[PDB]
Amino acid sequence: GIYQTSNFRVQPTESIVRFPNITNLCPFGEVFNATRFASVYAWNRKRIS
Amino acid sequence: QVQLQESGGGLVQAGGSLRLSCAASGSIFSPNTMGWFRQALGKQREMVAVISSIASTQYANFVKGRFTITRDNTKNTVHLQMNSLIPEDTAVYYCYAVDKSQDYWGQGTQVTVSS
Ligand SMILES: *[C@@H]1O[C@H](CO)[C@@H](O)[C@H](O)[C@H]1NC(C)=O
């Protein structure tokens, strides 16, 4: 007769990831590459968001 | 662009009087501190005086009881009364806004006293 023994699939080997273009460049160069840094009592906090 | 205008120096004989002025424009958030600093050719910045938002006045021991700072709240300006001058005071001065962020210095006022 006929007998259903196993199941056939195709296991994948590679994975792909797609995301949209990286756009909103965070302010870092204005902090680490800044020309002037404030005194140690007028400390510079800059908010990055 | 925070800009501070300096005025009121020049040539004065020994014993004369002058009135310097720094007027501040730009951001200059409310808790600011206006100071004045000395430099003669051959020396570094010598701290002369300081006024904060508290209106407290601070002066160095070099010129005890001779110079004064006046504070104008309406225009947020500063006037330094230079009285009882002595040729040891021959030095260009610069004023300094501590503020809360990037600091800004002056363009200079030539103060000369000799006989
Ligand atoms: C600062 O500039 C240098 C260029 O020599 C660059 O390599 C570095 O990534 C910059 N730093 C930041 C935080 O942007």
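Heads up, chain A uses Swiss-Prot numbers, so what you see runs 311-359.
The way this entry was determined, per its header, is electron microscopy, 2.5 Å.
Cβ from N, Cα, C; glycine included.
What Swiss-Prot notes for the published mutagenesis of A:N331 to Q is this: Reduced viral infectivity. Swiss-Prot documents A:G339 to H as a naturally occurring variant and attaches the note In strain: Omicron/BA.2.75, Omicron/XBB.1.5, Omicron/EG.5.1. Natural variation at this site is recorded by Swiss-Prot as A:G339 to D, annotated: In strain: Omicron/BA.1, Omicron/BA.2, Omicron/BA.2.12.1, Omicron/BA.4, Omicron/BA.5, Omicron/BQ.1.1. Experimental mutagenesis at this site is recorded by Swiss-Prot as A:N343 to Q, annotated: Reduced viral infectivity. One entry in Swiss-Prot concerns the natural variant A:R346 to T. Its note says: In strain: Omicron/BQ.1.1, Omicron/XBB.1.5, Omicron/EG.5.1. One natural variant catalogued in Swiss-Prot, A:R346 to K, is accompanied by this note: In strain: Mu/B.1.621.
Shown here: features listed in Swiss-Prot, placed on the structure.
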residue: A:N331; record: mutagenesis position; Cβ neighbours (10 Å): 4
residue: A:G339; record: variant position; Cβ neighbours (10 Å): 9
residue: A:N343; record: mutagenesis position; Cβ neighbours (10 Å): 7
residue: A:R346; record: variant position; Cβ neighbours (10 Å): 8
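Here the Cα atom of A:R346 (variant position) is found 32 Å from that of A:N331 (mutagenesis position). Taking A:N331, A:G339, A:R346 as the candidate recorded positions, the subset whose CB lies under 6 angstroms from any atom of ligand 1 consists of A:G339.
The secondary structure of A:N331 (mutagenesis position), as reduced to three states from DSSP, is coil rather than helix or strand.
Using a CB-CB cutoff of under 8 Å against chain B, the recorded positions that qualify from A:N331, A:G339, A:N343, A:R346 are A:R346.
A straight line from the CA of A:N331 (mutagenesis position) to the CA of A:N343 (mutagenesis position) spans 25 Å. DSSP classifies A:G339 (variant position) as helix under the three-state reduction. Taken residue by residue with DSSP, A:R346 (variant position) is part of neither helix nor strand, so it is coil.
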